[PDB]
Number of protein chains: 2
Amino acid sequence: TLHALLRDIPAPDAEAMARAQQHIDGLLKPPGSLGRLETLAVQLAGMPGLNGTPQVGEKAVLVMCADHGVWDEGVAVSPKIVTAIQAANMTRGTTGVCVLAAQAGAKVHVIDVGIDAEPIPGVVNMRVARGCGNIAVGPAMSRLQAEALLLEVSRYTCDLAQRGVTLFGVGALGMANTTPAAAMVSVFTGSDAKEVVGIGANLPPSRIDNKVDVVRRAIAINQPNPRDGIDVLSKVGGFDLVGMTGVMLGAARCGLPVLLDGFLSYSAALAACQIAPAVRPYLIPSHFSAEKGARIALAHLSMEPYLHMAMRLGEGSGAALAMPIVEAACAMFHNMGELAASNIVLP
Amino acid sequence: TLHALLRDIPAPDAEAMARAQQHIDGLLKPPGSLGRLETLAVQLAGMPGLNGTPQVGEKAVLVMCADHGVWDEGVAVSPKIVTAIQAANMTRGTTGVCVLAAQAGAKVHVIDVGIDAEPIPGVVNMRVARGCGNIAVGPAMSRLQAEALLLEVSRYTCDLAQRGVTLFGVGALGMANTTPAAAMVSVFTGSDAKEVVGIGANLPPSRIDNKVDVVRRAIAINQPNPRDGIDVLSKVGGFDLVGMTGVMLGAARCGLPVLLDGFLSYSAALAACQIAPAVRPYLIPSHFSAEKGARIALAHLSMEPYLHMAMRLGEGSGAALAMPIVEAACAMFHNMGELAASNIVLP
Ligand SMILES: Cc1cc2nc[nH]c2cc1C
Ligand SMILES: Cc1cc2nc[nH]c2cc1C
């Protein structure tokens, strides 16, 4: 049950983190000198699914795919069918996340949570409906639907630990999805839509006003409660966004790290941390998205991404891009020598 | 001769870069959406040693090691012998750059350009002297010495292309070296020493004034000419700094990319670009160093690093950390599918 899942997310292990800090300070470098590589290694050490040390085994990027009724409001220049086309391209390894996941030695799990097309053979089927409701006139979905999807994706996510996965990445694929993401960021952070509505996939500068109006209208009509993240997801989110929140809840329940991607994923992370604050210590940023609302979302998560790539793709490519940085933190921790063994004494 | 080397650095290939841009725009994503991954792939395509396409073969991080007379001015809390000790640790794979270079699949070349100790078996010997002169009272070395070292390191660097290397990284190891680096950054950028003198390897906050005075005194007594980068290097730099400038000149002569590390490397890059502007298109930043003067140095190079890791080690570990990002740009370029083949038409 969702209540059980939320209640049983483990706290980070303070003892393992103290041991980790002490080992890091003792390595062959001035104390502190590897900066956020050091803080990352300690954060990893505290995640109970890593068994008391920073480590990476198998890596999985979960790509959540769905279509959105709000496409019909003129907020996206990408033809709606691109969601289905690109989801099928993920089976052939030709997409950005597939290619970057391969470079990083990660496997990609393509999960259809509500594409508006026939099912795609070889893609995991968790379809809620053929596209979610148009958030401009009503909700994306029912609360029951959002809850059922969270549970099922979090179970699928934590089940991957049984096949050796220790490091997740999350992403979303769905034309128009930077619209519900902007709506969710506005509701959770209390910023007006104008501060957090971006160009998504090359929206002409001249259609931004419309997209701002659409977000406002979505929040006005749905009245999502900012203190109930499942409410917000079901009313002004989408199936893909709910799907990414689900991955975060599952990694967290599993005591394992999850790398965010960009703006889409920040919205799902905001919902996830609202639903269960205990999720936060498991989240690791990758890059600082080009989308207008990225700063605000990241500030509300007190998060500072490692990578500044002006990226705005999603699908998980940014998460995959940051996997080698997590592995570098573990290599630092395990493979460096020690000051004492070289007889180096520093003040 | 150095004049020949400088004169014959090739210009970037505009034709290869146009072809690269066109191929990138055609791939399976909104145009522009992979941001600085795209601009990196185009920059790589223009480097004539890469044969008209972004690619990575073998990778080498060149670690330039030397001691500095200015240690005697009280500007470094690390015992001077650490340079020699850590240089020997590089032979055993226990240092940060060795460990991060291994993660990235790069080989480390340890080059002793003037350590104040007996030679270390198994380290490349290009020693100019046992430590350079104390820049507070006189020059680090003669012009002839700086020139000879530039030539020899640039030759060793470009010779690595014959063994398949296509991607270099640079770093330096030498106690007190953030002092001449700060002096060089001050001279090239025209910022007063106080704006660009950092804590280096954990200098107590209370000893910063002394280190500012030392830099000022070095520039006062030596009167390095900011429009003659070899002058600046020989007077207020060090052998390690000259050694990194040499790697940049050699990669550039070879038409190949070089990844900077942190503050030390920014100072050498400033000298390199002053000596030969044609070096600039070959340089690729890695991370944004924690050292106080990093911003100013990077602004003078119009450079925006990819990684924000609050790192301050050097030795090349930051360069090695960024190698997977260069490889990701190449994987994007070569392995993604195309819009046309999926019949996707965007405005
Ligand atoms: C241990 C040690 C390692 C280093 N590597 C580069 N600078 C250094 C300074 C110290 C003190
Ligand atoms: C081609 C294409 C690929 C994408 N991947 C994620 N969003 C996308 C939008 C488009 C248009």
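All residue numbers given for chain B refer to Swiss-Prot; the residues shown span 3-349 in order.
Cβ atoms here come from the backbone N, Cα and C positions, even for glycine.
Counting every protein chain shown, 20 other Cβ atoms lie within 10 Å of the Cβ of B:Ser80 (mutagenesis position). Secondary structure from DSSP puts B:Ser80 (mutagenesis position) in coil. A mutagenesis experiment is reported in Swiss-Prot for this position, B:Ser80 to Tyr, and the note states: Alters specificity to use phenolic compounds as substrate; when associated with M-88 and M-175.
Take the CB of B:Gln88 (mutagenesis position) and look out to 10 A: across all protein chains shown you find 27 other CB atoms. Where Swiss-Prot documents B:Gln88 to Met as a mutagenesis experiment, the accompanying text is: Alters specificity to use phenolic compounds as substrate; when associated with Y-80 and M-175.
The substrate binding site annotation in Swiss-Prot covers B:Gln88 and rests on a curator's inference.
In the structure as shown, the Cβ atom of B:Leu175 (mutagenesis position) sits within 10 Å of 29 other Cβ atoms. According to Swiss-Prot, the experimentally introduced change B:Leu175 to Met is described as follows: Alters specificity to use phenolic compounds as substrate; when associated with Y-80 and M-88.
Cβ-based neighbour count (10 Å, all protein chains) for B:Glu317 (mutagenesis position) stands at 32. Quoted from Swiss-Prot, the note on the mutagenesis of B:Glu317 to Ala is: Decreases specific activity for DMB and adenine about 50-fold; crystals bind substrate less well. Decreases specific activity 1600- to 15000-fold; when associated with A-174.
On a Cα basis, B:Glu317 (mutagenesis position) lies 5 Å away from B:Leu175 (mutagenesis position). In the three-state DSSP classification, B:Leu175 (mutagenesis position) falls within a strand. Rounded to a whole value, the Cα-Cα separation of B:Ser80 (mutagenesis position) and B:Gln88 (mutagenesis position) is 12 Å. The DSSP secondary structure for B:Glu317 (mutagenesis position) is coil.
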